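Report on the structure given below.
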Amino acid sequence: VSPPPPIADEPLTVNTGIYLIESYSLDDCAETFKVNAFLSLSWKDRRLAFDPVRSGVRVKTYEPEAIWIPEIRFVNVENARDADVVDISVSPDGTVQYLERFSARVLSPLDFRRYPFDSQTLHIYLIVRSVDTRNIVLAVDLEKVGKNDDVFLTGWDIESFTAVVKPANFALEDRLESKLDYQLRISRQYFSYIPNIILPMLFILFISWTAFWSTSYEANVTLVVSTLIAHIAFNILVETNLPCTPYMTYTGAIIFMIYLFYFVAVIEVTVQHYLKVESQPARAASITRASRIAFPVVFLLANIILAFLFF
Amino acid sequence: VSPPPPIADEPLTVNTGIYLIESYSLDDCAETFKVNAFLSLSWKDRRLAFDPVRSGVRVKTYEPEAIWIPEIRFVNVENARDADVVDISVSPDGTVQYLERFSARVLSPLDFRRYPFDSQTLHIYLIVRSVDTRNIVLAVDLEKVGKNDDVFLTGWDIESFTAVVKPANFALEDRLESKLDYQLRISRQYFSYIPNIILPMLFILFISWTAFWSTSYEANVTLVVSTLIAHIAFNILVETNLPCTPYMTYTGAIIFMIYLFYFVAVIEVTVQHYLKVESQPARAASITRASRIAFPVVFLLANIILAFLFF
Amino acid sequence: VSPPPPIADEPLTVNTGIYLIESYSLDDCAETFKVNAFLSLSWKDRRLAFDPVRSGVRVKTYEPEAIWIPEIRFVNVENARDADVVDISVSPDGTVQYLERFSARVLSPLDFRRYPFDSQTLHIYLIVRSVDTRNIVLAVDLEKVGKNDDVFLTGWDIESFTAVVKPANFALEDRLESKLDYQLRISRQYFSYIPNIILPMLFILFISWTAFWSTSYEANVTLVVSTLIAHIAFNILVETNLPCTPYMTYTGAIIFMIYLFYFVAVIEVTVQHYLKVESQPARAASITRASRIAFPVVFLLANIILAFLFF
Amino acid sequence: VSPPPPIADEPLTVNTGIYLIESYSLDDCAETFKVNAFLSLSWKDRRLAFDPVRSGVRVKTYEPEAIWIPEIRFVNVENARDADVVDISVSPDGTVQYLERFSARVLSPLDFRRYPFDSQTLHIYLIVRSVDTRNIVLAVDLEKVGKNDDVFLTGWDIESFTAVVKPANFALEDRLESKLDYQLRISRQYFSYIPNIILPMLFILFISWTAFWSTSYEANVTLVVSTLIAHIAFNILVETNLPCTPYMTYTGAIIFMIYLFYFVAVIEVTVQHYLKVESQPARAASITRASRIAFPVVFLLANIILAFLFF
Amino acid sequence: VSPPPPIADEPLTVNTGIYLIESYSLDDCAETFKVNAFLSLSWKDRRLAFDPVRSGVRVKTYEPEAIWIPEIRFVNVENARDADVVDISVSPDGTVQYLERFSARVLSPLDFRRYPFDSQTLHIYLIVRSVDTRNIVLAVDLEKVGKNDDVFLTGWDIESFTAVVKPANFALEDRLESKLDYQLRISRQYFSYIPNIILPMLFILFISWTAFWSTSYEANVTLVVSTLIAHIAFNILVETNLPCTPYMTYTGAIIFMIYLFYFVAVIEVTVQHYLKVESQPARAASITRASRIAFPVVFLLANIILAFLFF
Ligand SMILES: [Cl-]
Ligand SMILES: [Cl-]
Ligand SMILES: [Cl-]
Ligand SMILES: [Cl-]
Ligand SMILES: [Cl-]
């Protein structure tokens, strides 16, 4: 079959609608999310019009093979969506009402810089390539754009499911293409992060600061180096909870700073020992006494600078 | 083919039944479980009515392509189920008895707050979208709802397989949808958790408490800090056994508390040393002597409080 | 097509045979294994009988679509098997010789209680659902049940591939079902376990026992606690080699006991130190001297008890 | 259908063009990447020529089955691409404008020697096997070779998507094969590697150098050995970040050198102690004093040498 | 279609060839390797013979559906190969020249005993099952057996791609089967193994040996135990590089021996301390002095013995 012919020289409008049934498998590393939804399509084909009085039925139901259907594809999918045509409905004027249920793995880039206080906009881009006989343009029927109340993505608050009504019409491979941006807005449930990541990580670092109320070089070497091991071990433990970003994140910056602090605490411990050994105990004692306040203060400050620097 | 026509204006009743053959791959992280079951369907399609005497046969057998079959889908599946029609049997009144064997990856949210003493209700939601000519309504034939005795989910006790008889009939995208809730009830086999997770984790903590019968600051630093490392390594070891919950679980609150205890034990060890060093050995000794009882008591109390809050 | 009609009132006998070509992907955690095998089927359909003289042929070859074929399925598969009909052959009496090559992922429960001295019986359950016109019964042709010599499952000795001749005939959803139990017997190759798991684990534990020839509390704390870390580190290293059982295994009991031993060794080390410190060195010395024999003896006794309980 | 016949003795030219829609799953270990793109094909088939006046059409649209289409394959794919013919258009002269959307997993060797300062050229090799009647030759239409602006590969800067215009025409299995090299140029985003990999790794090594301002053999053994553990623990933490190269990398050579440094630091610590114990404290002190400069200077010198060898 | 009829009573010869296009995904654990190649087939079908003169063609080209093609399968594949018929060409005598491009996941057992100095022979077994009318026998056309020069398997040197010309003709499921052994010979690239695995592992063990130049029991306990932890940590670190063998490998024998050495070093350290403490310092000193030579010598000797036993 060929596309419906234009009355004048106008493009064909395909009214689209996505209704989210299920959201699952948000892969932080792959930057992909699996989605199960309805895709509704509507357009006028006058070749399929009929006088309801002459005809035999109000609405004529067709098989996909029987009539012309626009080839709608998704831009940001790994492979083509798995679709199952639920219904095709032709009214007396030739207004086609298409409906399919599809599942797809959608590639949408993620920004982990504010982890775990991040929010994401997941995109589903609808596209239609224009044909030889006439141009095809996508449109949004907002009555057919929604999401099931039960839609969930463990660890996230599902904010909204909307579409940018104005399509992106552009040329590609010598033909017009009309694109639609459907947006799923999600924000992370950051609470567990405090008792799970930050708090135990801070306790380890705080244990290293006890070296400031000790003069035993052996006990101090043990405190600093053994906590450093505990820190790395704890990091190994929480690897999984942190996302795949091969770029600097807020949490990643706190963590880097904590590594610097272990190194500085070693310097202090080393300095204090050398001074004592090299018969300068008054300096050694004044440095250790200062560090007791200097360490928490410089830490707490650098964290406000970090927080501010990120938010 | 079109749906069977109504005699008056009545909806079509599709009598459903699911019989569980196999239950497998319960993914605590994905919140998905895989299923292999029979799906039985029964409706009346008078266009198929026959005379047993002319036909010879008491029951007619058809291929799925030959007759109209209702489009039943599952709401909470990853992709459409893999189905194989086992049998289609038409009696002369036009009553169709459909049967298929299907496998599906079902998405059902899980609540790990009580892990490992958690129980779950797994849902399989059956759905049918009504058509232009007539409304379709789902029903439950309880004689056809069951599960194979051999059905297992390693680590769980399979309690029951039932269906909420009353369907959820509602409107969606300008058409009626009739939904059925099939429930698989499971409860976790928590025993192994004691010798596997808790007991070795408690022994490590108890070793740290021996610092309360020691005055050697070096030996105490080694006890606390090395046990803390042992705890983190033990935690990495049991990572897998613990579920994916990005929220606070019961097992999780105990693990957080154990981290707090290591920090408090460090404070004590540090305090006791400073007092001794700052010529106050009587206080140092009274604090250590108190700690011996304080630590187990406060621990035992806080664990009772936790259990109470979670259960 | 309909099933062949009964001469009297007899059920139809389908003679089955499975010949294992390949066995791969034994997943200890999923309790699943993948299989590539031939499935042979045999029955008599007198409607297919021919006079070889008129036909000029001794044997007629058919396409699966052309004739009636019994619907054989497997009970314990994740999804339906991938099959390719190799041959369909008909002899003048109406005897059908069916053959297909199939691959399938089979779910079979495993018992890890005796690991690594465990043996497993893998099950492949063949099934046929009876029809309205006649009952269908499965049978085993043992000449037709075999396995390729090259069939392997790394880490296991493939003992036998057989079938329990007597089918399990039972009623399900108001129809007869004839089931066949095909068994693949495997026994674990436990040798590598000694140099890979037990021996290094025992050496670490034996190092902690040297604390019984030392009076240095600091050296003893280091011996017991550092070996405990080494043990946990070693467990982590061997995680993979140990299976997924969420229940107590033989190796699992030994490992738990080894954790108890580290705790007891700490108690001793702590006790010996307190007694010394609290001016009772004779008791401290007698406890340490006893421990030297008590520890290996109680260990060796407890292991004999465990072995006995498990075997 | 047979290929279009030659007017003289000329080969058939198939003008190709790949337009990258999506790029995902760059697997550093597998040396594979996934791609979603348009494949455009152009050729003149005079048998398809038509008079637009008689036909009433300016352009004829065909189904792939209806006309002859060249069999284009990709050399370096895991399995054959998943393709969906978007459009086939014929103009009155017999020009065929083919277009398909395809997804494919591409195998392209990677060179990790300069990690994380490495750049890669990804290859997608297009191929056509010539037929009995005429030779088929591939060509590149550069206007039709592009990539979507949104194309990303997390951790990489996507430099260019081009094709080596000159095809590689060669004989294989007694027939001509015309090959096209499509190149996707990528360069690694190395910044995060400094705060993530190198800096914490260098701090650990620097802590070991403090043993050169200490005479306590016990404190020194703790410094060197505990940092060695921390280093190994740190590598385990960053295993994932480093690529799969089973050959020597730049990062890899630095890491090996750091292991040598821990060994040398042990020798020093051991030597200094033996001399001190064997009543030669002046030598012990001069060795330690030298080490303070020798260690950083030699490390710095060797890194300069390494950088030079790799760049 | 039926197979070509025999002139006398002779079997049909199918001349085979495999030309390796791609070699990828060699999975050491699964013992599977992925292949992408051409499969060439040639056989005589006199029903297809023609006179070039009254036909006008030198060669006739057919569609797979038009003529009879032998059903060639692979024995050791997980699922059936993905094939795409490239060309079918009949010469005047009736000789068919078939060609397809296929990809397949081949199961071939691997022997890791000599790792990393191990070589492997990967098998691709071609098979044809004989038919009712005539027997089918496989043959090797060596002109059509090859591999692309660019064929690679990261970490291996691709030695050769050959076929054992003489087929293995045998009976299976009451019918003749003709098998062909195609061999891909690979040998491992063992270089980084030295700087990556062995060298850092030997440095850790050498650090432990420093305890033979020390009399401090505390320093010695720290040296032996902390290096033991570092060793285990290093193992956890190199797990990935070592293959899946659940049997004793060459590298694995060295590793086991290294565990024994840590245990022996502990015994020495313990013995030396007891003797000193029990007023026998001359024996303690002579044992430690001996150990200094005994340890490296016994190590170097048993390594020579092991190498000899494995090679
Ligand atoms: Cl799509
Ligand atoms: Cl479904
Ligand atoms: Cl099956
Ligand atoms: Cl391809
Ligand atoms: Cl195959």
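Note that chain A carries Swiss-Prot numbering, so the residues on display, from first to last, are 47-357.
According to its header, the structure was obtained by X-ray crystallography, 2.8 Å.
Here the Cβ of each residue, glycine as well, is placed from N, Cα and C on the backbone.
As a published mutagenesis entry, A:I244 to Y appears in Swiss-Prot alongside the note: Marked gain of function, with a ten-fold shift of the proton dose-response curve towards lower concentrations. Note: A:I244 (mutagenesis position) has non-local neighbours A:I300, i.e. same-chain residues 6+ apart with C-beta under 8 A of its own C-beta. Following the DSSP three-state reduction, the secondary structure of A:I244 (mutagenesis position) is helix.
Among the mutagenesis entries in Swiss-Prot is A:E264 to A, noted as: Decreases cation selectivity. Decreases the binding affinity of TEA and TBA. Nearly abolishes block by Cd(2+). Secondary structure from DSSP puts A:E264 (mutagenesis position) in a helix. Long-range Cβ neighbours of A:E264 (mutagenesis position) (same chain, at least 6 residues apart, Cβ-Cβ under 8 Å): none.
In Swiss-Prot, the entry for mutagenesis A:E264 to Q or D states: Decreases binding affinity of TBA. The structure shown retains the original residue.
A:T268 to A appears in Swiss-Prot as a published mutagenesis result, with the remark: Increases the binding affinity of TBA. Weakens block by Cd(2+). Residue environment of A:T268 (mutagenesis position) contains 22 other Cβ atoms, counted within 10 Å of its Cβ in all protein chains.
The note that Swiss-Prot attaches to the published mutagenesis A:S272 to A is: Increases the binding affinity of TBA. Following the DSSP three-state reduction, the secondary structure of A:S272 (mutagenesis position) is helix. The number of other CB atoms found within 10 A of the CB of A:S272 (mutagenesis position), across every protein chain shown, is 24.
For A:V284 (mutagenesis position), the same-chain residues that are 6 or more apart in sequence and have a Cβ closer than 8 Å to its Cβ are A:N242, A:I243, A:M247. Recorded in Swiss-Prot as a mutagenesis result, A:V284 to M carries the remark: Displays an increased sensitivity to propofol but not to desflurane.
In the three-state DSSP scheme, A:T297 (mutagenesis position) is classed as helix. Record note (Swiss-Prot) on the mutagenesis of A:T297 to A: Marked gain of function, with a ten-fold shift of the proton dose-response curve towards lower concentrations. Also shows slower apparent rate constants for activation and deactivation. Displays an increased sensitivity to propofol but a decreased sensitivity to desflurane.
Across the structure, A:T268 (mutagenesis position) and A:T297 (mutagenesis position) place their CA atoms 27 angstrom apart. Less than 8 angstroms from a Cβ of chain D: among the mutagenesis positions A:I244, A:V284, A:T297, that describes none of them. Here the C-alpha separation of A:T297 (mutagenesis position) and A:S272 (mutagenesis position) works out to 22 Å. Just so you know, the Cβ of A:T297 (mutagenesis position) picks up 24 other Cβ atoms within 10 Å once every protein chain is counted. Applying an under-8 Å Cβ distance to chain B, the mutagenesis positions A:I244, A:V284, A:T297 reduce to an empty list.
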